[PDB]
Each structure stands twice: as structure tokens, then as C-alpha cells.
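Contents: one structure, followed by commentary.
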Amino acid sequence: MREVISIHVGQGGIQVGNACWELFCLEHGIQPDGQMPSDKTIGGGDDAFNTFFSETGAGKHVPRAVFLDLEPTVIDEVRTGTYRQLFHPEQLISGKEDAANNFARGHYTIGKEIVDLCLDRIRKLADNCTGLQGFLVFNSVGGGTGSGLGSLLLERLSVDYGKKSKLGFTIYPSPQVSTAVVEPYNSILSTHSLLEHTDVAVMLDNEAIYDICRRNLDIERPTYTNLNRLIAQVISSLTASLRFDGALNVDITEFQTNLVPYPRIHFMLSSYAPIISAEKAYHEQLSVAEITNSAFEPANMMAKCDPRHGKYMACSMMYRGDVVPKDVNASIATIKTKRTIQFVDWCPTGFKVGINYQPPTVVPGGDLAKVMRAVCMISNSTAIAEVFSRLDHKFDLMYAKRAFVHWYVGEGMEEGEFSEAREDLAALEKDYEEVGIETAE
Amino acid sequence: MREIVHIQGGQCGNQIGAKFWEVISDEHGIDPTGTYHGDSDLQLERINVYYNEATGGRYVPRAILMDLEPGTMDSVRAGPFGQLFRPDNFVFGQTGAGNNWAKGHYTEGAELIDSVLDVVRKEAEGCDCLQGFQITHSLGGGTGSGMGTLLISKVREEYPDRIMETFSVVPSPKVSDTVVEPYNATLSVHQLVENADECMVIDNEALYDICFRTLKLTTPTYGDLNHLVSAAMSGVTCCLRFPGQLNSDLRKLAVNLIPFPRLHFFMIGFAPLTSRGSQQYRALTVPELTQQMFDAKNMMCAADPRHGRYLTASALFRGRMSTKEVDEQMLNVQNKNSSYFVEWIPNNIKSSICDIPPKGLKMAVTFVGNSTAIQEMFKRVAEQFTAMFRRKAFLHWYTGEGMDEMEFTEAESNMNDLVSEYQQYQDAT
Ligand SMILES: [Mg+2]
């Protein structure tokens, strides 16, 4: 009735996915094998797990998500891991020789190799599904298939269904921290082929995960376990409406042309809170106002792009748990109140409340403390264009020096893809350039 | 029999009517199961004009469910009194409007209207002398308005004699629960000014103000709020439901309320409203509740009588009293603040009484007066629509529905026309 499905790519990406399905399975508490601890009573009023966990004729409830990546080592760990009763073989599609972070390889070269298997799996699930709203696709501009092969993936999947929503979680090159140097190539080559195949998607950067887990989670020494846990929470709440009763169970498609008013600049930030320790869970109270005012801390901004340097457009503060329409509401007045913040005035307010009544659940072994209320500030501003500009200037020079270009030209891409894709970020620079212009008079 | 029906869409409104029928059940004291457990035939006398007996005495509503996604259908389907329903009416959607009103009006609007208007029509045959029906949604989106626009058009044509008393939620000036509100709203209100017979304004912030200040409550939700409003919307048919030494129906009301058909947006006042201690401060008199009646703080709408002028004013009284008081306070008040009483409408205040108040209280008051203060309401919402329509902000979600902008101009100079229209009537003597 209300389905979504997750797709996983790139090393960090399927790392995220593993964390996620660990999470949801924890949260509905269905045991890793595929059974719930106990029988399910027959009831109505709304869906349940049925969105994602797959009903069998018995205690076998597998996700509705798919793995695809050409670097097949790690995924085997899932193939080995505790959830080897959880998942399902045909759920698993991997490539042996990954891209080597040639975008053009797993996009072009090995792009040709596994696509059809992917699409068949997709047809099996969507055919298995009925009211699948949209598509959860995860990848990374690092684990190279996460850029290339995913690029073809949406490039064709969109042309397959279209009417489904594109739920885009991919990681963005951290501003000064990194993984490689061809990242310019991965990213921008992705981007010009990303945009028109993307509906909307958010940009998760890691350095924020570090700084904030270390200060706010009080973390001393983190890694992808903590990161994947954190994105696990954020996606855990970004879709609760289709999973749990909330006052305004807003929906993705609902989010689509309302958060991203124009068609073009359709990405965003997301600073979840309240992430604190057990020793800050106590020694604190964690007000709605604390999560709320705290929600707009630029230093809390969960992607390393200063909001205060941008002007907000929309903010879908979907809330978990014991939320009051009034209290949050006045907090939103407080958000109108913030002098430092500046909004796409031709969209004076574009707010859209989310009050889901389940407060958050915590993953044992985790660092986040337990609370009563969650916020997701999926918000869109002018600010985020800048780091892009860093990307196209860095890539600008490096590409000017023809660095690495032999690698890509060797695999079947043309140079005008490069300069033209730079025209692509040129245009989007005109977009964040223009939409931020205040309409005259 | 002047019986009527209910139809609800709306992100909230679907909940609203749930509370509403809930309340009426209380005033009819029939079990959740659907049989009567009360103490006077009077609850049974006029029971039909909202309810419907069933074979075996299943007593049922004349309600119509609107929704574009079954969750609400499950929700109220999970509702106490849920066994008091008919499974037939659970007419919902598989998609949701996403509140682009064109989506809920063309896309899904045209998609699911048919099954509704059919079964509703089967209810139309179920109605002997249908006084009307009650629609409910919100005027800012599509979860209700998406289709409810089509309802008002279709049934309005299909039943050009029936009353269409329309309550839908108005976006408060301060808090924008969505930014596509000016557009859904304006596109709707173009329709509603043409097609709807009665309308009363549904703000949230007023209801907050009532709960927090005058209710002295800290914890606001919807459900209490729908209690506060279904109190009034439940009062409205009281005489029509029960005897009254001074009775007046919706026809007598609107015809006795509206000078010209474009003025069926009405504001609302209901009372008393206390917290528990208050009774041990104060007691109940007709003059007392009168002294609440003309309270801007009970003025549950974005319009200010303190700023605008009462084009009309009326009182809905349920209880047992002396009208010799009632009128006396009436005229007294019609003098006391004459200036906010429009001039050439002599005795612009008008009266009523129901022999029984609502349950639990001894006397009832209701005020659905109509000033023209709403002009700031339309002016605001039209203004925001104006700004982002300069920007075309989220036109792409919009034109993706395949409407034209010229429609936006139509509801635009339209709605401005209605505003200035209220200006001249307010500015005249
Ligand atoms: Mg790989």
C-alpha cells in the first residue's frame, strides 16, 4: 500500500545500508533470522513493517531493498553476517572487479555488466509491491560504483517507472577531508548525469559526523560504525509517517515539489538531534525548544556548509514522540524570529509539520542517549552552492592539468562530458545564484 | 425530514468528524455498538435527521468519508464508536494528494470522485427531505479541499436545492504549516465563493488561544480542538434536532444571515469556556454568556470584530431560561457597541433558543456572526500567494499537475474582488 525500497552501492554506502536494516529490524524488533519473537495480531487502520520487511507464509520477513556494487568483498560479510538468515540470496547482486573509482568504468565499462540483473530484481520487488511510493537509493561518490553504476541505475530506473519518488542518500566529498583526489571527477561526472535523473536527495558529509559525535555524542574515536549508526537514525525518522501514527503523517511525494519549490536545486541539509550521552541524557531535560532551537544551530548543521551563509527555503521538522502542535508551533514562530536567518522571501514560509507520536528507539551498543522527541530538519537554503564551487574549482584546475584523464578517456568517456559537466555546475551555480536573488520591488 | 449527511476529507477534518459524530453519539446516549441506552425518546424523536436505524437497531451515521490514503480510514476505523459505523462509507485513496491541490482535484481528484458520488447518491435516496449535509476539509491544501472542491461542484449541480454548509481549516497568519497553502487556498476559494452555501472559518491559532488562555490549558492537540468546534457545529442543528420556543433552521439562519450570497464565510463563538476552578469563581447567566458572546477571544477566526464591523450577528441558545432576559441582553448589546454594528441592518442581531442545552451544561450559547474583518485574512493569504507567484515558487510541483496560471489569476483578481466587495459594504451607510 505504502512501499519504499532501498538500494545500496559504494563501500560506505552499503555500510550505511547494513546499519539501516539492522536498525529497522531492531525497531520493529523482528529477530534477525526473519521472525518476530511472537505472533502478529490481525488489525487495521494503517500498515506496519509490510512496507519493507517482507511477509512470508511464516516467520521470514525480509527487507524490500537491494544491494548492488562491483566491489563484492565486504557485502559477503553480510553474506556471512548474523543476518544471513535475514536477507535473501537474490537480494544480493555484486560485481567482482569494482570501478577502481573510475566513474566511467562501473558506469560505462562495468556499467554494462550487471544492469539487467539489477532491473530484473527491481521488477521482482515492485511487482511484489503495490503502492510503492518511491525509491531508496544509496551510494557514494567514493566506492566508485556508488557514483558510476548508480548513475546509470537511476538513469534507467527513472525511465522505467518514473512516477515513483527518488529518495536520494549519497555521500558528498567532505570539504577538506577526503578519500581520493579523482573525487572531482566522480562527483561532477555524476552530477550532470545525476540531476536530471534525480528527483531529490540529501548530501551527507562525514566531518560533521565526526565533530558532532565527538562533541554531542561525546565520542572519542569514531568510524563508519558510528556514522552508519547516525544516518541510520536520520533515515529511521525520515519515513516514520508511513510506519507509525503521527499527527501530520506527511509523505515523500508530499515533500517533493514543496520542499524543493523549483525543479532544479532539489537537495538539502539534515541536522538530526537530539544526540547526547547517557551522562547528558541526565544532567539534561531536552525540551522541544531545545531540540528546536538546537535544530538550527549552524554548528549543529549535519553537513559542512554554513546555513548562516545561506538563506533557508523550507524546513520539514518531522518529530518523533510526545510533540505538541502548539509548542513546536511557537518554536516555529521563534524560527521566524531568528534575525540571522533569511528566507527565500518569495517563499515566505514553506513549513510543513511532522509530529509522529513514537519517540525514538535506541540501538544497544550505541552512543546516542535515549530521549522522547526527535527532529529532522530537512531544510533547503542558498548556502550549499559554495562547497560545490570548491568542487568545480579544485576539479577545475586538476582537470585543467589533464590529471588522471587518461584513466577515464581510456574507458570510454569524451572530453566534452567534462567541460560540459562543468557547464552543468555552471548552470546550477546560476541557480543558487538566481533563486537567492530577491525578487525586485 | 431535514435530515442531513456528513462528508469529510482533510488532513485533520477526517479526524474532526470522527470527534463530531462521537459527540452526537453522546448527546444521543446510544451505545458504541449502535443501540440506544438513553432515557428520553427525545433523543430518538429526531434521531434520524442525523442517524439511521438499521435492521436490528444498528444506529448509524449519515456520514461520508473522504481520503486519499487509508490511514485515517484505519485510524477512525480504530476508533471508539467504530462499531457504530457502516463499513460501506470507508471511501479513501491509494495515493494521497501530496497537497498539490491540482493533484487532489484533477489527478486524484478525477480518479476517485465517482465511487464517492455514487454511494453518496445512494445516501441521497436514503434521505427523505434532505435539509443538507456537512462537508469538512481545510482551505490550504488538498487532503480535503483537493476533492472537496469537486464534491461541492458535483453535488451542487446534482442537488441545486440542498444546503452546503462548509467548514474548512484556514491557515493562521503566523504559522505556515505549508507554503503551498496560498495556492491551494486561492484555487479552492475561487470555487467556494461560487459553489458553497455556508462557510465558517477554521483557524488553529484561535483554538490554541482558547485552550491556553481561556481554557487555561497547556497541552494542545487536535482532538480537544475538534471537541471545541464539534461542540458548535453540533449545536447548530439543535432546534432542528430538538424543540425550541424560538427556533430557526439553516435556511432561516442563512437567509436570516446573508444579504448577498457572497458572504457565507462566517465566524464562530461558543461558550462557556472555563477550566475547573472557574465555576467557583463564577456562575451562569444569559447576560454572562452574552458577556462572552462578543468576545474577540472567543472570536475563533482570524478576523477581528474589534477592527471590522458586524455585518451580522446571531445567537444560538440551548437551555431553559427566560427569553425576556435573552432579547433584553440582545438589544442591550446591539446598542452598547453600536459602532461595530453595521448601520442599515436594523436589529442586525437575531435570536434563537433550544429547550434543551447540550448535555452537561444547563444553558448554551453560540455566535456565528459575520463582520467583514476577514478582509485581512484574504489580504494576507493573497499576499503570500502574490509574493511567491512573483517567484513562481513551487510552480513546478504545480504546473507539473498541468493547470494554467491564468486560473491563479482567476481566483486572484477574483478573491481580491470579493475583498473589495466587502470593503464597500463595510464602507457604506
Ligand atoms: Mg565498489
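All positions are counted from 1 along the displayed chain.
Per the header of the entry, the method used was electron microscopy, 4.6 Å.
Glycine is treated like the rest: Cβ placed from N, Cα and C.
The annotation active site is assigned in Swiss-Prot to A:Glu254. Counting Cβ atoms from all protein chains shown, A:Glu254 (active site) has 28 others lying within 10 Å of its own Cβ.
Within 10 Å of the C-beta of A:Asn228 (GTP binding site) we count 21 further C-beta atoms, all protein chains included. What Swiss-Prot records for A:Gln11, A:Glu71, A:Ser140, A:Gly144, A:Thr145, A:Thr179, A:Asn206, A:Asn228 is GTP binding site, and it gives similarity to another entry as the kind of evidence.
Taken from Swiss-Prot, the feature Mg(2+) binding site covers A:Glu71, and the record attributes it to similarity to another entry. In three-state terms derived from DSSP, A:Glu71 (GTP binding site) belongs to neither a helical nor a strand segment and is classed as coil. Over all protein chains present, the Cβ of A:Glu71 (GTP binding site) has 23 other Cβ atoms lying within 10 Å.
In three-state terms derived from DSSP, A:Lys40 (mutagenesis position) belongs to neither a helical nor a strand segment and is classed as coil. Per Swiss-Prot, mutagenesis A:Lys40 to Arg is noted as: Produces faster growing cells in medium with paclitaxel, a microtubule-stabilizing drug.
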With an 8 Å cut-off on Cβ-Cβ distance and a minimum sequence separation of at least 6, pull the same-chain contacts of A:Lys40 (mutagenesis position), or say none.
A:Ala48
Cα-Cα distance maximum in Å, computed over every pair in A:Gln11, A:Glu71, A:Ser140, A:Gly144, A:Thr145, A:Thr179, A:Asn206, A:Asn228 that the record assigns to GTP
21
Of A:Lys40, A:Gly144, A:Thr145, A:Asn206, listed here as recorded positions, which sit with their C-beta under 8 angstroms from a C-beta of chain B?
none
Among the binding-site residues A:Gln11, A:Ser140, A:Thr145, A:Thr179, A:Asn206, whose Cβ has the fewest other Cβ atoms within 10 Å?
A:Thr179
With Cβ-Cβ distance below 8 Å and at least 6 positions apart along the chain, what are the contacts of A:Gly144 (GTP binding site)? List them in sequence order.
A:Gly10, A:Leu70, A:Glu71, A:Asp98, A:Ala99, A:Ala100, A:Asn101, A:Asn102, A:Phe103, A:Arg105, A:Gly106, A:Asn186
Please report the Cα separation of A:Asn206 (GTP binding site) and A:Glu254 (active site) in Å, rounded to an integer.
28
Between the Cα atoms of A:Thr145 (GTP binding site) and A:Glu254 (active site), find the distance and write it as a whole number of Å.
30
To the nearest Å, how far is the Cα of A:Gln11 (GTP binding site) from the Cα of A:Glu254 (active site)?
31
